[PDB]
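Please read the structure below before turning to the comments.
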Amino acid sequence: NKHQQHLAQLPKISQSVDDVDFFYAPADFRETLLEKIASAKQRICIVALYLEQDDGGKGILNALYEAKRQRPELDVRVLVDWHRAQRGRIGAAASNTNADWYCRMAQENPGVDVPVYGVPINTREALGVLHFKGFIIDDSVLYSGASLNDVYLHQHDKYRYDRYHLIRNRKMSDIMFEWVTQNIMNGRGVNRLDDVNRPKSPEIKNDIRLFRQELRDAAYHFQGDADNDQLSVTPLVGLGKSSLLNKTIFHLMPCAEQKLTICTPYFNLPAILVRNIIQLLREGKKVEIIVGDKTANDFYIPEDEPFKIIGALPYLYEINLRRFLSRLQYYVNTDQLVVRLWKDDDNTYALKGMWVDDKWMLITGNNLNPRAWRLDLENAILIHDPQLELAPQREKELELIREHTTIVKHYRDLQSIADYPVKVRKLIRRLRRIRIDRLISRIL
Ligand SMILES: CCCCCCCCCCCCCCCC(=O)OC[C@H](COP(=O)(O)OP(=O)(O)OC[C@H]1O[C@@H](n2ccc(N)nc2=O)[C@H](O)[C@@H]1O)OC(=O)CCCCCCCCCCCCCCC
């Protein structure tokens, strides 16, 4: 079996069960992060899509400044997306940016250096973003898809559901930390957001081009020290067709002997992944797909509030799901295909991951969409648990993930375009007439 061989031959870093901690809620993740910031003695590397200027973001940044204040020799770095940091939300009131905020924070803390870098994966945000996940603190990585804001940290009443794994592993964290240092920190495109005279994009357009071309080769290189019959972790990083992550995602699915479970908050599977699923289904195996309700998509705008064009995305992601469910309705009937809609009032959904049987767990920022396949800098940690040492945590986590879901029993239980609000419905129909929906899909 060529797929199983790929996995068997992946380099693997030995992992102690006692150096792996699951957390099951945003608040716990927040507290853990604050716990580790205060405790860190060597380094703190925060890579995130963004670090918002809200109570959540402030909480984390204040704690970083405080850590550096009490340990000047501490190596503290924040890396966020260059483009995202220099704008407000799409279709919101143009405002003070996070980058401006980063500048005020430096000014307001004169003695203490917490460099905030901005990482452009492409010259336009829409064609590439920093989707590298990981908070690297000393010998450990607190790993999550979460960015740093109110909802992701559950600062107040609303939350955004992600996953949270802390892994103490000297070798892995070193590999991840050094990679970030070598391939991002010093690198053409990367500029400091905590500087009022930071450049604009026209000046670095060619720096970004060469940066992307070097990241096209983005990979980790390390010797394996663990065999395929012991708990291990395999850090994976990638961008584009050369991504080892994407190839590992590809080969994982067919390795399922019983069941595959997939999480994504943006359901838009590349054809090659859909074929994997169909294969599994045709072999009598089970496939579980846990996606958010459109109302739990962070692009969703309620009927109440004025409609904005970006608010059409969750509808498109649902169209994708309904089309996918309609094709495979037989397997829903046989109870092999289980599609779960997640919804918890107006809380939002951001879960990623793959589970292959009870043996592999992929924790990743990868949303298994065209964005991750072609555009964005993605990473992951692949946990191999052959002796089932993490079974209590795996089972507990999935139990909690599934709690606020309902199983789709037929595809027509999902709304069709006809049922959508008049402005959305109209917009979407026009896009489908002139096949623009097929085009936009590639950046979704
Ligand atoms: C009214 C004006 C109309 C004009 C529209 C054109 C404007 C385009 C320029 C901006 C392009 C943004 C690209 C973002 C890609 C990204 O973050 O990709 C990664 C992301 C998943 O990252 P993950 O780590 O999983 O985390 P999140 O899910 O929290 O990431 C969501 C990001 O999106 C931001 N956001 C969310 C809601 C909102 N209203 N505005 C925001 O800025 C958040 O602040 C955050 O940065 O994957 C995605 O986000 C998947 C969707 C990609 C969007 C594709 C480009 C924009 C749509 C296309 C234009 C046509 C309109 C639609 C017509 C049907």
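Here Swiss-Prot sets the residue numbers for chain A, with the shown residues being 8-451 in order.
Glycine too: its Cβ is placed from the backbone N, Cα and C atoms.
Per Swiss-Prot, domain 'PLD phosphodiesterase 1' is recorded for 27-224.
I316 (mutagenesis position): 12 other CB atoms within 10 A of its CB, across all protein chains. Per Swiss-Prot, CDP-1,2-diacyl-sn-glycerol binding site is recorded for 56-57, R91, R94, 96-97, 132-133, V136, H138, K140, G152, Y159, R167, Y273, 305-306, 316-317, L320, 323-324, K359, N374, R378, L438, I447, 450-451, and the stated evidence type is experimental evidence.
Recorded in Swiss-Prot as a mutagenesis result, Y57 to A carries the remark: Does not affect enzyme activity when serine concentration is saturating but reduces significantly when limiting. All protein chains shown were included, and the count of other CB atoms within 10 Å of the CB of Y57 (mutagenesis position) stands at 19.
What Swiss-Prot says about the mutagenesis result for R96 to A is this: Does not affect enzyme activity. Around the Cβ of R96 (mutagenesis position), a 10 Å sphere holds 14 further Cβ atoms from the protein chains shown.
Recorded in Swiss-Prot as a mutagenesis result, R131 to E carries the remark: Does not affect enzyme membrane association; when associated with 212-E--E-219. Sequence-distant neighbours of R131 (mutagenesis position) (same chain, 6+ residues apart, CB-CB distance under 8 A): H90.
Experimental mutagenesis at this site is recorded by Swiss-Prot as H138 to A, annotated: Reduces the enzyme activity. Under DSSP, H138 (mutagenesis position) is assigned to a strand (E or B) in the three-state scheme. Counting only same-chain residues six or more apart in sequence, the Cβ atoms lying under 8 angstroms from the Cβ of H138 (mutagenesis position) belong to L56, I128, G372, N373, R378, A379, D383, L384, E385, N386.
Sequence annotations record features per position, and here Swiss-Prot assigns active site to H138 (among others) based on experimental evidence.
There are 26 other Cβ atoms within 10 Å of the Cβ belonging to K140 (mutagenesis position). Among the mutagenesis experiments that Swiss-Prot reports, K140 to A is described with the note: Abolishes the enzyme activity.
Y159 to A appears in Swiss-Prot as a published mutagenesis result, with the remark: Reduces the enzyme activity when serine concentration is saturating but becomes comparable to the wild type when limiting. Classification of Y159 (mutagenesis position) by DSSP places it within a helix.
Feature annotation from Swiss-Prot assigns active site to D169 (among others). For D169 (active site), the same-chain residues that are 6 or more apart in sequence and have a Cβ closer than 8 Å to its Cβ are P33, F36, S151, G152, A153, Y159, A357, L358, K359.
While the structure shown retains the original residue, Swiss-Prot records the mutagenesis experiment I316 to D with this note: Stabilizes the monomeric form of the enzyme; when associated with 441-D--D-450. For the recorded site, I316 (mutagenesis position), the DSSP three-state label reads helix.
Here Swiss-Prot notes a mutagenesis experiment, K359 to A, with the remark: Abolishes the enzyme activity. The DSSP secondary structure for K359 (mutagenesis position) is coil. Its Cβ taken as reference, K359 (mutagenesis position) is surrounded by 24 other Cβ atoms within 10 Å in the chains shown.
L446 (mutagenesis position) is surrounded by 10 other CB atoms, counting those within 10 A of its CB over all protein chains shown. Annotation note: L446 (mutagenesis position) sits in a helical segment as assigned by DSSP. For the mutagenesis experiment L446 to C, the note given by Swiss-Prot reads: Increases enzyme dimer formation through disulfide linkage.
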Secondary structure at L323 (CDP-1,2-diacyl-sn-glycerol binding site) (DSSP, helix/strand/coil)?
helix
When neighbour density is defined as the number of other C-beta atoms within 10 angstroms of a residue's C-beta, which of the binding-site residues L56, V136, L323, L451 has the lowest density?
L451
Just the recorded positions from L56, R131, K140, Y159, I316, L446 whose C-beta lies under 6 Å from any atom of ligand 1, please, or none if there are none.
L56, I316
Name, in the order they occur in the sequence, the residues of the same chain whose CB lies under 8 A from the CB of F306 (CDP-1,2-diacyl-sn-glycerol binding site) and which sit 6 or more residues away.
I317, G318, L320, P321
